[PDB]
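Asker: Below are the structure tokens for one structure; questions will follow.
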2 protein chains.
Amino acid sequence: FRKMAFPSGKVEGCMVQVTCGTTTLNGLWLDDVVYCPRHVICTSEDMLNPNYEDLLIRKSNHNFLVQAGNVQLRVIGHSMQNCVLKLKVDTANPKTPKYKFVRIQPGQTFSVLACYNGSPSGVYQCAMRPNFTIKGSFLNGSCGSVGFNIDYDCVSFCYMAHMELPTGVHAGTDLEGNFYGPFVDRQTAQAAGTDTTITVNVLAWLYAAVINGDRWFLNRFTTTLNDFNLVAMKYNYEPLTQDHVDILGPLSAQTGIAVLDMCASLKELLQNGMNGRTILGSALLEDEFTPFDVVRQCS
Amino acid sequence: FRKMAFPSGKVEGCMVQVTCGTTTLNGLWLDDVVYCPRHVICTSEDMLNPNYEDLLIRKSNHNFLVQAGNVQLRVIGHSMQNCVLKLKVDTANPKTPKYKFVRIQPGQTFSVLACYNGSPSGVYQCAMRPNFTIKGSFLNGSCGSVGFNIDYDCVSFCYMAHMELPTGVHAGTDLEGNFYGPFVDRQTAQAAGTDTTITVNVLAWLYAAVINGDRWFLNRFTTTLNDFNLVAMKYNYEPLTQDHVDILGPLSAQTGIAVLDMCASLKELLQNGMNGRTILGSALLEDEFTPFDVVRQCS
């Protein structure tokens, strides 16, 4: 069962390079505006306790060097929205796709175009962790890399990277400058809170194994939502809500397995173990597939 | 450690839909030639024992309908090279990237752009298994999907999918129509030989773990190349050759751990087992990262 990313062509046409002084990172060019992290007006000695509000007023438009491949963009205005910087240019991007800005919830999935230079270099599929961090790549320079979903022909941008934490994860904001989680863009000691497994996603991954003919883990028993969550808290699983149960309705119909029946299966795997056998080629339970992802891939 | 695919934009601009009678599948439009699997001239009847030379002789150019998005292309010639059909059109692809055709060997990695319609739908990173099959998509219609690498703005095409095997994996050809492995484009009882773990890739993935500060699996022992292969084959691992020892030279230099010392580490995980700990976030040893891949993401 391949974890697949969305094709990145529509986003590749929007990536630019933004340089201010000695620091360079990636920006997003849509219409006649370039979006990038605001801490580009900072150096390393400036990152300690910077006042972006006071620092930005001393900048001038030509202080910003923007290159779209081998062409230079003329900056004609600057402004700031939360933790995102907005550079206005004199030319609208002819490769601009149909797009919109959205904010996702913990547990939802999206694709990330990692640009560790100023030109794209790789793409991968990931999930927003309950502690609001993203694992992703480990080679940097990708500050300003973007995350997105695609629905037919419309790109929904949901994430832009700002910082890399000590454990290899990074943290960021939506495209309107609002951070995900309790992080800030300062040079302070920051650390991610303890993480948790995404219960509804693990259940959706078990429906996909049954659709692919992997049925050894099913049993005859059922459980209550209360009895299950008591199990969930002991193994560091997110509690299951009635909202999550409804989302799984379609897969329960297609397979003929009641949602609380699959919870019985999951209950035994956690309590008892996987006994050497594997589900879809993996000895661990996968939690980076949403219910929606499973149906999209299983028609 | 993200398994990353290459950005797919340059390949997306080359995907077309090819229809012949009742059969439709994906094609590759480069310059004024479209490449696709030759079994697009077959029915469900002809796939048992088709005579392609006889089926192609009965066709004329107007028998082939080629659609590039919202535009139909005019076919002005047809030809066959091994198991690949070549359609000549009167219009060159304006989005043709710098490209070339190559043939890979088992163990190498590449990206797959899955188009289960005539339009792209997902991208993923994979490795050619020692038994010559690919762990690919599971919803069909993707026949004619393409696999590629990108190095310095040049697209290297290495794979096109032709058939779906009974275990869910796919088999295919290079871009010159020659199959990988002992497979043919007939719908006869075919099966892949037993698979094996790609030893040299696992060793490169263990060097990457040491680069990220994960050293718990190391020990103070060394081994001979023969004693290692004696243990390795017992777990269905590929034998290690002196050429594979050389390939790992750079990574051993960067870390300061001799290749045969790392083989000792792997020997211990295999003989004794992993049990409860996980290495790079996996309770299984990973084999879809080549030495080349490791150096490109760990500098």
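For chain B, we keep the numbers from Swiss-Prot: what you see runs 3266-3564, in order.
Each Cβ is built from the backbone N, Cα and C atoms, and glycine gets one as well.
In case it helps, Swiss-Prot gives these features for our protein:
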type     : residues         : note
ACT_SITE : B:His3304        : active site, for 3CL-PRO activity
VARIANT  : B:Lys3353 to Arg : In strain: Beta/B.1.351
VARIANT  : B:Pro3395 to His : In strain: Omicron/BA.1, Omicron/BA.2, Omicron/BA.2.12.1, Omicron/BA.2.75, Omicron/BA.4, Omicron/BA.5, Omicron/BQ.1.1, Omicron/XBB.1.5, Omicron/EG.5.1
ACT_SITE : B:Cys3408        : active site, nucleophile
VARIANT  : B:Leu3468 to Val : In strain: Zeta/P.2
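Surface or core, plus neighbours and distances: that's what I need for these features.
Answerer: Neighbours of B:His3304 (active site, for 3CL-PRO activity), defined as other CB atoms within 10 A of its CB across all chains, total 24.
Residues near B:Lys3353 (variant position) in space but far in sequence (CB under 8 A, at least 6 apart, same chain), listed by position: B:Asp3297, B:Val3298, B:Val3340, B:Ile3341, B:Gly3342, B:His3343, B:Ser3344.
According to its DSSP assignment, B:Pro3395 (variant position) is coil. Neighbour list (B:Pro3395 (variant position), Cβ cut-off 8 Å, at least 6 residues apart, same chain): B:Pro3371, B:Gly3372, B:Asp3460, B:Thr3461, B:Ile3463, B:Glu3503.
In the structure as shown, the Cβ atom of B:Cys3408 (active site, nucleophile) sits within 10 Å of 22 other Cβ atoms.
According to DSSP, B:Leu3468 (variant position) sits within a helical segment. Take the CB of B:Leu3468 (variant position) and look out to 10 A: across all protein chains shown you find 25 other CB atoms.
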Asker: Could you state the CA-to-CA distance between B:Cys3408 (active site, nucleophile) and B:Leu3468 (variant position) to the nearest Å?
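Answerer: One finds 34 Å between the Cα atoms of these residues.
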Asker: Looking only at DSSP and grouping its letters into three states, which state does B:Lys3353 (variant position) belong to?
Answerer: strand
Asker: According to DSSP, which of helix, strand or coil covers B:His3304 (active site, for 3CL-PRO activity)?
Answerer: helix
